[PDB]
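Note sheet for the following structure.
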Amino acid sequence: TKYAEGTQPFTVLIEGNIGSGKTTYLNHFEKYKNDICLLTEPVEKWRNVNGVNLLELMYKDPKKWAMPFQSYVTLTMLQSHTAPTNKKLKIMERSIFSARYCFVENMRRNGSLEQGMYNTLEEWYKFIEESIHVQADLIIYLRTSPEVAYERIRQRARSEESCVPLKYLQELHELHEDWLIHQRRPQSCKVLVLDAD
Amino acid sequence: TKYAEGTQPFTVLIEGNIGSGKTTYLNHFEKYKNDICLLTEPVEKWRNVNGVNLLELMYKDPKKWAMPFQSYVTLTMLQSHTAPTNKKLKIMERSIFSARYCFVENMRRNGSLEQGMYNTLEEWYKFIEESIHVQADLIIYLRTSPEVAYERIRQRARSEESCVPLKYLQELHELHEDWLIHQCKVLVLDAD
């Protein structure tokens, strides 16, 4: 019954904090484009929604734009999770789960999402899980320490994420740990932890 | 492939402006509960989302709450449009379409939804149409004039929808007219 059910191959989700070197890690799979469906984080869509840069707006004014931004993230994630494909392996940078369990959760805690906004997002996630099929067979967790991650961001061209405080990266780190190490979260499927230092 | 495809009976959508007497019109179907799937507008859900009243918040502060509220409306509409059922006929108060074509569209125009917010909503609507099945066989349009509708709202039990200006109901009226008269089958009824 679920949308896109049984239309998806073996799927690997690349998880990790901001600045854990996910983009770098995924470049290594570039040359396998022919046999591997390789979907990077849809940052591009988020940067340009018919001209509006939601990502910049979210970072510049979280109390106003987190809700629409995250709602859009969720959608783009679903578009990735369900895009049809010939290939026998699929690899996604981040997932609907990291969006729900880390980023939205953290934006609730630091006041960016108000209860009414958070609840709306959660109702969507609840509906999505009952009615849309999300293939997830293996997660590769690029585990790093907040400080190493902070450093990596600092060594890169000024982006929109560049101003996030070390405090934010700590909050996010603990949330990934809760989900993928302390298994504190519905997620079922195997996690392969890699030390990215 | 689409979710809830071929799992839905003949469906009638009751459309009409706020205060066009849709609730009244639907009470007439009450006694047919046994053979008719009868789904009223999920106002109740919108009033209470784990304790948050999104409807009140939207009316009190549109620039802040329209986006989340409308996002929620869309979801509750999908929940209704896809709820499974035995019955051979289904009747829904309002629909995902009225939400998209009238209310969201109007909220864009009067500045309540900024372009970033509006586009987010539209992207969802686009996704929804390509991937979820929305059964709609007949629309009953309860057509009325803004003024009759406004008077109506005034008599009734003061809600959140009280404070609304006649200007708003005019905007909404024209939007329904554009959708339902000026380009499935529409059955127009004069509700005056």
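Just so it is clear, chain A uses Swiss-Prot numbers, and the residues here are 12-208, in order.
Structure method, as recorded: X-ray crystallography, 3.0 Å.
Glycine is no exception: its Cβ is also placed from the backbone N, Cα and C atoms.
Quick look at what Swiss-Prot annotates:
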BINDING   A:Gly27, A:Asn28, A:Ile29, A:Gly30, A:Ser31, A:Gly32, A:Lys33, A:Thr34, A:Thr35  ATP binding site
MUTAGEN   A:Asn45 to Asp  Reduces enzyme activity towards dA, dG, dT and dC about 5-fold
BINDING   A:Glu52, A:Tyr70, A:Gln81, A:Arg105, A:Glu172  substrate binding site
MUTAGEN   A:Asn64 to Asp  Reduces enzyme activity towards dT and dC about 500-fold. Reduces enzyme activity towards dG about 3900-fold. Reduces enzyme activity towards dA about 900-fold
ACT_SITE  A:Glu104  active site, proton acceptor
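In this structure the C-alpha atoms belonging to A:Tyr70 (substrate binding site) and A:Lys33 (ATP binding site) are separated by 20 Å.
It is 12 Å from the Cα atom of A:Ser31 (ATP binding site) to that of A:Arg105 (substrate binding site). Taking Cβ-Cβ distances under 8 Å and a sequence separation of 6 or more, the neighbours of A:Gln81 (substrate binding site) in its chain are A:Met69, A:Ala110, A:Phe114, A:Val115, A:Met118, A:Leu124, A:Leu132. Checked against A:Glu52 (substrate binding site) by C-alpha proximity, the recorded positions A:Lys33, A:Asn45, A:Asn64 yield A:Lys33 as the nearest.
Classification of the residue listed as 'active site, proton acceptor' by DSSP places it within a strand.
Taking the mean position of the Cβ atoms of A:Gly27, A:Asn28, A:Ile29, A:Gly30, A:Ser31, A:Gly32, A:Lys33, A:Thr34, A:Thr35 as the ATP site, the remaining residues of that chain whose Cβ falls within 8 Å of it are A:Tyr36, A:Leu153, A:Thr155, A:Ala160, A:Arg163, A:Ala207.
Cα to Cα, A:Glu172 (substrate binding site) and A:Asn64 (mutagenesis position) are separated by 13 Å.
Neighbour counts were taken at the CB atom with a 10 A radius for the recorded positions A:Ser31, A:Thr35, A:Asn45, A:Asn64; the maximum falls on A:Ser31. A:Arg105 (substrate binding site) has its Cα within 10 Å of the Cα of these recorded positions: A:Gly27, A:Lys33, taken from A:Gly27, A:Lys33, A:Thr35, A:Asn45, A:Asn64. Nearest in space to A:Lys33 (ATP binding site), taking C-alpha to C-alpha distance over the recorded positions A:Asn45, A:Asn64, A:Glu104, is A:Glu104.
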